[PDB]
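What follows is a single structure, written as structure tokens, with notes after it.
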Amino acid sequence: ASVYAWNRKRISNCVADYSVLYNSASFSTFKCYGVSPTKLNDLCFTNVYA
Amino acid sequence: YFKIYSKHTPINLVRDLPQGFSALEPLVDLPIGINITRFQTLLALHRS
Amino acid sequence: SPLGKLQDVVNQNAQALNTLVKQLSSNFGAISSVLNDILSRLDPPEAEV
């Protein structure tokens, strides 16, 4: 989407593979705020908003 | 999150919101993630 | 309330202990009042702070 029309998807009722994102490493910046960038984001989450 | 809390009660009194205490048990929580700024009540009718 | 002095003493002690327990669950300027979540939501270097 364009910046102004930011598109929001709700990630609900599914298990997540956070480590594929981390080990891909093709992501230029993978900066994490409030949650660990050291593979500790694998926690139970009520709401994941993308 | 859009949260709806519900409670059902019998009533025997005419008008003007009879007194009493009743905690509202939660009913549903819709993970919609949308913006709500206005709401219109919906009422059915009868035809004969 | 004939034994009000002893009751006041035990009430003050109970209030002090309750205040200590409540202060245990205070944020103290951190992100959360629980430390295990800090360990799980931060790497060791950032979490130390």
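So for chain B, numbering is Swiss-Prot's, and the shown residues are 200-247, in order.
Using N, Cα and C of the backbone, Cβ positions are placed for all residues, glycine too.
In three-state terms derived from DSSP, B:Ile210 (variant position) belongs to neither a helical nor a strand segment and is classed as coil. Packing around B:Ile210 (variant position) is summarised by its Cβ count: 7 other Cβ atoms lie within 10 angstroms of its Cβ, all protein chains included. The annotation that Swiss-Prot gives for the naturally occurring variant B:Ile210 to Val reads: In strain: Omicron/BA.2.75.
In Swiss-Prot, the entry for natural variant B:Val213 to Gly states: In strain: Omicron/BA.2, Omicron/BA.2.12.1, Omicron/BA.2.75, Omicron/BA.4, Omicron/BA.5, Omicron/BQ.1.1. The structure shown retains the original residue.
According to Swiss-Prot, the natural variant B:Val213 to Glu carries the following note: In strain: Omicron/XBB.1.5, Omicron/EG.5.1. For B:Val213 (variant position), the Cβ neighbour count at a 10 Å cut-off comes to 6, with all displayed protein chains included.
Residue density at B:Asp215 (variant position): 6 other Cβ atoms are found within 10 A of its Cβ, drawing on all protein chains shown. Under the heading of natural variants, Swiss-Prot lists B:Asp215 to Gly and annotates it as follows: In strain: Beta/B.1.351.
The Cβ of B:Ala222 (variant position) lies under 8 Å from the Cβ of B:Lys206, each of these being in the same chain and 6 or more residues away along the sequence. In Swiss-Prot, a published natural variant is listed as B:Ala222 to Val, annotated In strain: 20A.EU1.
The mutagenesis experiment B:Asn234 to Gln is recorded by Swiss-Prot, whose note states: Increased resistance to neutralizing antibodies. Neighbours of B:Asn234 (mutagenesis position), defined as other CB atoms within 10 A of its CB across all chains, total 5.
Under the DSSP three-state reduction, B:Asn234 (mutagenesis position) is assigned to coil, being neither helix nor strand.
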